[PDB]
Amino acid sequence: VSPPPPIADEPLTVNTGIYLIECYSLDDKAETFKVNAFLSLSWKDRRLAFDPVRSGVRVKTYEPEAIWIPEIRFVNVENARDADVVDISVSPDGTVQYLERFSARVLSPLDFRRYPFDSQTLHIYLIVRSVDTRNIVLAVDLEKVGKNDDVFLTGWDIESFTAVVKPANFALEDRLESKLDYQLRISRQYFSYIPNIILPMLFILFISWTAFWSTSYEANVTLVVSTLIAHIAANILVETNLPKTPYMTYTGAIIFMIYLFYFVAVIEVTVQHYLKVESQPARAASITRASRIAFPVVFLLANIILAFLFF
Amino acid sequence: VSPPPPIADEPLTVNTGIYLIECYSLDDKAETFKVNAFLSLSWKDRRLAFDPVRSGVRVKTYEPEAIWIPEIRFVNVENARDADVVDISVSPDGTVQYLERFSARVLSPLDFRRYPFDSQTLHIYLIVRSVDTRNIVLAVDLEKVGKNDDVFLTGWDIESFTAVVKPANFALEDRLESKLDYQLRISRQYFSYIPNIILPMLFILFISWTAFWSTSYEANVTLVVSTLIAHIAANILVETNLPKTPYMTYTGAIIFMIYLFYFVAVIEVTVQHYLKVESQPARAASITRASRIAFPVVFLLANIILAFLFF
Amino acid sequence: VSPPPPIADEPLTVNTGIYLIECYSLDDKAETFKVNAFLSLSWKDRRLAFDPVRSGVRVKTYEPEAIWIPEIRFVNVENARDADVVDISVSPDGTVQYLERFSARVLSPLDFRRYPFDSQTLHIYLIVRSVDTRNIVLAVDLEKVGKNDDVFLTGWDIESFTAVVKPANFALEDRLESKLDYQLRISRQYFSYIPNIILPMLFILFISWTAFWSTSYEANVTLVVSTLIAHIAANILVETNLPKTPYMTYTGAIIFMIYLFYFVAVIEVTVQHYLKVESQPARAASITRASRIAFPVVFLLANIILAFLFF
Amino acid sequence: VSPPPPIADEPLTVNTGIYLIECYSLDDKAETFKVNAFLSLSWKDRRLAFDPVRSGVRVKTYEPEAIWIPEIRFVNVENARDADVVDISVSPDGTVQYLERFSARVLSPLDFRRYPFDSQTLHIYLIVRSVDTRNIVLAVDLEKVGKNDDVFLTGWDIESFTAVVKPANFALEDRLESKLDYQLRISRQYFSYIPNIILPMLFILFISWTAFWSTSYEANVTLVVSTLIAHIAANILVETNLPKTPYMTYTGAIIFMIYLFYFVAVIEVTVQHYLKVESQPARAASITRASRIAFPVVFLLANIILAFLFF
Amino acid sequence: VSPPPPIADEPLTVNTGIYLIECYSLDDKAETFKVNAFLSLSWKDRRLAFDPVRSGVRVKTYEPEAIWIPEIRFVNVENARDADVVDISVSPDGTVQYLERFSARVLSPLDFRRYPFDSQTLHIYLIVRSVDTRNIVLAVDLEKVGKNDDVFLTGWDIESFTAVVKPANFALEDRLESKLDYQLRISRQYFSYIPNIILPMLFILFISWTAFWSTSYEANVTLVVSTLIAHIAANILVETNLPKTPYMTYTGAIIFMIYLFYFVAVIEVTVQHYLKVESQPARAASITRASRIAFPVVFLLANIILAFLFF
Ligand SMILES: [Cl-]
Ligand SMILES: [Cl-]
Ligand SMILES: [Cl-]
Ligand SMILES: [Cl-]
Ligand SMILES: [Cl-]
Ligand code: NA
Ligand code: NA
Ligand code: NA
Ligand code: NA
Ligand code: NA
Ligand code: NA
């Protein structure tokens, strides 16, 4: 229970694979997701080599404690993975085949710039630290990388699960570490956002614009202030499903812009009333008639500009 | 502590059974449920054969570490099950009878299309992977599949708990896997939705239609905008109890449609005021009188169409 | 470490007791409660008998691993109990006295029909499964059933903690099972519901009835619609503290009924305005004056009927 | 291992001490708090005595499994404490000095009568049960009772951490039990309640009283009903931070009383409008002018009475 | 497995290092954060010294149970850290190099005075208690203190991770204790607060000031009372993201001040209506015209004063 000795001076290659069984709990605010998968490991340990003829077997099954196993860890996990060894098999030439089933909570940053029309690349970083005896390097066995067809992540479409085959080798506390990047590509199912948030938010805004066909200040004040309050409710609802970002987001940009439209509508309603009281309704009529065209036109142009800047 | 040897070349059959003791925490948003049950396992291990005359006893009792036990796992769990072995009984021929009590979280997708008048089939998948010495296959002992009479899932009716007797045998990462599908059929108790959400939502909508018997624009604006805000509160309440779906739901369809009715009622109230101010009340009167019939009639027809498309 | 052998063919009687130390976290929505208690067990093991005059020792203290202990479990628990053995004492005749302190999360259905004036019977079901060597039956030692005087369940009065002395003996998966029912009787402290929910809800309803002393349609619309919105807020608040039931609760019935009163008040306010506009105020005056008496009278009678149907 | 034998017939005295390292998560609704502390224990075990000269050591260190250690438990904990033994030192006469660091979630009832100007005495109850061989009694070593200077409980001032030196000795399940009461005295930091809840609540109430300087019924209805809704929001906010109590609380009393003031203000606004419509404004003017003085005066007197009854 | 003996009388120096791998869950209300890191320890044990010439090995690898390891703990953790030993290496002179990967929930108070433009110094306190055989003192190996480049704390900028090299040596329960202070300096990303909370809050306040260009009391009452309610919603939203502090926060001060502006605006709207009704509109006009300048000017000056007092 020391590492396999090198024949010359070569690093020990540990072949890896991850096969996804379950994907769940993608938490946008926490920027975490839970995973249940198979982790497969393979390496050459000559001390375990045997003759098939003499032994009368083509495979040898060991218990984890009986042999040397590389200390493989995940970089971006909350706590160490919950793992259960499934099988350890040794071929006559000492080729070890290790299989474990694990569950882990993974930290992986999300880009919310295009929310809710966003795509993400979730990462699972595999790592191994070298020992004083020898250097350990990781490799990808593409034959053992995959996912169950039933793997579903509520509210998302799973595109692919692949591995960057070339490890990132680097020094950490005067020892070599070898890191692999497993990538889960997902795209958000934006469907439900349209009848639940986007269209209700547009309906209340268009309702505030009916004030441009009314001379009644008291009815106008009621129309614009009431719909503004409903917009505040939606702003609060949206920001509870999202983390605080150093950058602007598409939904955040639209929500912010709609406040400007409420603010300018209040100015218009105030200006209209003021002129009416001052016995200059001809003026007030010109501003109100212009507003009927200006507000939807500027709203459409501003949305085209925003969609262009974000997509 | 290697698998039982084959007399010829056949696979080792592991007979299974699940007996439900408790069902709790059906989380609609998470699409999970918690289960507390008996897991029974049975297989022949002739290496454990004994003479009752020599050993004195008619049945031998073993500790899990003393004998070979098949590595049975659940596919769709969050974490590995919490299990406590209740008994391991070995009969003279070598037939093992294994009993454990376990608790587990189960991932099982839910179809919300007909919510809150929906039924679900929850799944518990049992799996075993084959070893090199021999192939292991799962079977259902129907005599050991069941549920306690007191098993209750708050807000649901439990219909049945059965197993698909034919396992799904397939290759996974160059070894055989034998999978069993245990199905828990449940139907939602829709009762409470009627006095708590459906009737309050209808009352506020009918209250907005009183604007069709009023010429007072300022009272009308108050009626339609205030009831709209109450509808937004209900929309938010409903969407918090449900996950985001790539498809429309019945409740979601009705909630969305009721916005259209509020939006068209605002148009009517605006059109009515505009004509009144323009000294054309005869027109306004014709539109308002038509609206008194059109709004409830189109609401009833649209609901018949929706109920038909969903049920 | 096999069960004690029978002198004739009799079942092994395991005397039980539960002494409550702490009661906490009664979750109405989850229908669970947490418990911290002593579990006492007593049975005869003749293999462990000793001479009192020869040994000098009146009692012998064993470690759990040194002797046979019955596998006692709880039926209605989320997960297996967290237990710590306190003492194991053997008397000369071989009578074993076992004591453990445990904590567990218990599933126990609640009847919300009379909420918040409801009483509940929480259950803790003890169970033992018979072995092939012999049948194990449970009994209650009333001397070892009780609760600490300081045991408090926030928002509830603890009435009694008793056990149904006769076990439920039945066959489960071809073996005998012996089940005991420990009952914790509690009654809800309804006090706080009166100044926090009931009286505020009545105040807003009575405020809507001031519309029956007003001819101002615009003020009336404001009175009835605003108070209705406040009632919706209370409806939502109440239903968050309760699970969804396939029956009406007492509070649910009152909350539902108050909607009818708001709906009929809107009809009255509409009818009054319509007649006034139609130059028939004498009529409107008769309906409004009748409403001043009818609304409080029908509200009182409907509440007497509801209280009678529920209590 | 067995308890230390008595020289005569005396009970074994176990000297105790608790040194607080961290205090966190005081949950008002749950009436729990989390603690991280040192637990020190000391007792004489003659069997472990040694001569310093022939040993060459003035102190002897032991592993917990090597010697007898009293089974000390906490009464008012959710689950058994998470403990790690730090040191076990034996002096020549066999005086054992035990030290462990533990973490526990403690149940301790809170008196909310004077909230948010309340003080609490949190308890940590230490207990030991007697064995058949001998009686075990607890004592306090005041030299080993204390707290780290950095111990902070968010939202509270920590006054003292002391122990009631005389244990409560009593019989439980036919064995004697020795209980110690460790008391943590804390006082609530009421500061934030003034600008966040108290003053905003007073501002909206005073805003409703502007209706006593207005003859406009429509504006008055808007003033009193809108501010009432804001008061309902604060009532809901406050009751979410508190458990349901069988007794009234100070904040609860004020919140309830403010509803009466809203209810009576609506009566006044109604009475004023009714008289105005009946062509008796002289009367209405007398009631409104009286209300301008009566409402603030009765509000001040009622608050003096409440503060007196509660403090 | 006793501590290394001193050559003279010197304390044992344990060199420490923490290398951050993950930072997550900075909870403002709980004043906690979770950390995943490497903990490195180094000390001399002469009993483990060997000859490198005759051994042919430069380093010897040990299992934690095979050698003496100092009991290092964290002061400000909720529960004991979850640790996994990575490596133990011994140099020929007997210098031990210990490496573990751990995860822990850390308690560290936060200063909210300047929120959301605040910076924090999070602490991780390392501690060791001296043994009876010898005094243990901690030191910092700056070569083994650091953080992964990918370390991200959502909503924060990570400035530095350093250690105070001089330990705090002190007596605690009649033994020496050696404490090290590891400091993680972070600054809040205030960006999102501007379009989500600050600007919406300013827009509603400016909307209330349009009442200074209106003579309509009923419209004015609607403007000031409706926006006040929206301000209450924001006050509640902000105080849910923050703990209760015995001091004013910057945001808390602004939120409180904005209430005064609403309260004085209601006084103005009331005074204006009263004078008009009293047939003194010339006066009312002078107060309203002054208010148009006074309200924005006093708001700007008060904000300059507040920003100055807090920054
Ligand atoms: Cl890991
Ligand atoms: Cl499993
Ligand atoms: Cl159990
Ligand atoms: Cl304990
Ligand atoms: Cl620690
Ligand atoms: Na190994
Ligand atoms: Na086995
Ligand atoms: Na045993
Ligand atoms: Na011991
Ligand atoms: Na050690
Ligand atoms: Na109004």
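Note that chain C carries Swiss-Prot numbering, so the residues on display, from first to last, are 47-357.
Placement of Cβ uses the backbone N, Cα and C atoms for every residue, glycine included.
Features of the protein shown, as given by Swiss-Prot:
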MUTAGEN   C:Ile244 to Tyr  Marked gain of function, with a ten-fold shift of the proton dose-response curve towards lower concentrations
MUTAGEN   C:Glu264 to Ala  Decreases cation selectivity. Decreases the binding affinity of TEA and TBA. Nearly abolishes block by Cd(2+)
MUTAGEN   C:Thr268 to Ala  Increases the binding affinity of TBA. Weakens block by Cd(2+)
MUTAGEN   C:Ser272 to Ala  Increases the binding affinity of TBA
MUTAGEN   C:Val284 to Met  Displays an increased sensitivity to propofol but not to desflurane
MUTAGEN   C:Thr297 to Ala  Marked gain of function, with a ten-fold shift of the proton dose-response curve towards lower concentrations. Also shows slower apparent rate constants for activation and deactivation. Displays an increased sensitivity to propofol but a decreased sensitivity to desflurane
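Across the mutagenesis positions listed here (C:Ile244, C:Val284), the residue whose Cβ sits among the most other Cβ atoms within 10 Å is C:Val284.
Comparing CA positions across the mutagenesis positions C:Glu264, C:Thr268, C:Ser272, C:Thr297, the one lying closest to C:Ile244 (mutagenesis position) turns out to be C:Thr297.
Within its own chain, C:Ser272 (mutagenesis position) has no residue 6 or more apart in sequence whose C-beta sits under 8 angstroms from its own. When the mutagenesis positions C:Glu264, C:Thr268, C:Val284 are screened for a C-alpha within 10 angstroms of the C-alpha of C:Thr297 (mutagenesis position), the residues that qualify, in sequence order, are C:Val284. In this structure, the CA atom of C:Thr268 (mutagenesis position) is 25 Å away from the CA atom of C:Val284 (mutagenesis position). Around the Cβ of C:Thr268 (mutagenesis position), a 10 Å sphere holds 23 further Cβ atoms from the protein chains shown. Counting Cβ atoms from all protein chains shown, C:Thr297 (mutagenesis position) has 24 others lying within 10 Å of its own Cβ.
Filtering of the mutagenesis positions C:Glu264, C:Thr268, C:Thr297 by Cβ separation from chain B (threshold: under 8 Å) yields C:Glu264, C:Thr268, ordered along the sequence.
You'll find the Cα of C:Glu264 (mutagenesis position) roughly 31 Å from the Cα of C:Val284 (mutagenesis position). Listed mutagenesis positions: C:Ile244, C:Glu264, C:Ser272. Those with a CB under 8 Å from a CB in chain D, in sequence order: C:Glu264, C:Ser272. The number of other CB atoms found within 10 A of the CB of C:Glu264 (mutagenesis position), across every protein chain shown, is 20. Listed in sequence order, the mutagenesis positions among C:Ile244, C:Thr268, C:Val284, C:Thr297 whose CB lies under 6 angstroms from an atom of ligand 8 come out as none at all.
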